[PDB]
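A.B. asks: Let me give you the structure first, and then I'll get to my questions.
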Amino acid sequence: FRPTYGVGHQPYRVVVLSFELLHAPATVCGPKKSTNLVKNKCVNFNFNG
Amino acid sequence: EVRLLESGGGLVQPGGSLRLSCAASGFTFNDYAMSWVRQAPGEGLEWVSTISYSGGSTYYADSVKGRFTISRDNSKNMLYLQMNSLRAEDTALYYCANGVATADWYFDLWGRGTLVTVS
Amino acid sequence: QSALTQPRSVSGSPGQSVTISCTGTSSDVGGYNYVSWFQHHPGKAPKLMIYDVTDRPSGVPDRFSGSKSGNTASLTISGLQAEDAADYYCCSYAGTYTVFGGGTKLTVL
Amino acid sequence: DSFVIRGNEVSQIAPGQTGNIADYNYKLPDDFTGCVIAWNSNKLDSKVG
């Protein structure tokens, strides 16, 4: 690799993500959005499901 | 990223004294040997001097021994060449180089060179 | 020479701003984005202030900034201090060579 | 998976596409699932010469 090549000849670092979906015991997921708590009003809640 | 910068060229009188400097950037200066290579008008490239990564090892070319002194300051990432008793055959464009991407003893990274003129 | 064209001299008053321009050819400034700016006092090594047209290396205040348009690069120094007085060189890495401008001596009166 | 390729072969990392980066080096299936990421890196992988 040289710093003067045409774009098609300079290097490219590359990374590919591949993962199974056989629905095996879940190992990865990341929302977990948490809202501030409200008290003394009848409110719709979702506590860990 | 990885850059080499030569410095310290100017007009000096024959038998005079000069200090060259080389400024490293983008890599671990103290992990690598540094060398000075020059190119005098009408002549090919000439290796002048090499200093190891530590500073405890200095190598010089026969054509300039005694009169040339290579040095490095690993705290400031700077390399130096002290040329004394400067002769006319020392007029040249001066380069510092090292081997960050190949091996310690090679010159793969280069500066553009700084011009030293001996009247 | 074939160096990038810089002013030979620029003057500014301390605390004020000064802009320095650097015009080259289609093989250097207008070829790649590998343009550097250097502060230099003859007899000592330049200190890298700008590499990557607009990015500052470590230890250089945001008073020094860089820009490019076409074959012309521009350095702007804000908040001039007496110690900013030096020679300033633009610089371009072009793959097979690096090339400096002729340099601008900045005097802070 | 991570590796480095030329700048005209980046396209080769795809389900069942032929070329020279997915013919003898490494090839992924045609029913592949996941994502791929590439970025030209010429300041750390390209030297002069």
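To match Swiss-Prot, the residue numbers of chain A are left as they are there, and the shown ones run 497-545.
According to its header, this structure was worked out by electron microscopy, 3.7 Å.
Even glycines carry a Cβ here, placed using N, Cα and C.
Relevant sequence annotations retrieved from Swiss-Prot are reproduced here:
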MUTAGEN   A:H519 to P  Increased resistance to human covalescent sera neutralization
A.B. asks: Tell me the Cβ contacts of A:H519 (mutagenesis position) under 8 Å, same chain only and six or more apart in sequence, or just say none.
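C.D. replies: Counting only residues 6 or more apart in sequence, A:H519 (mutagenesis position) has no Cβ neighbour under 8 Å.
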A.B. asks: Please report the three-state DSSP label of A:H519 (mutagenesis position).
C.D. replies: coil
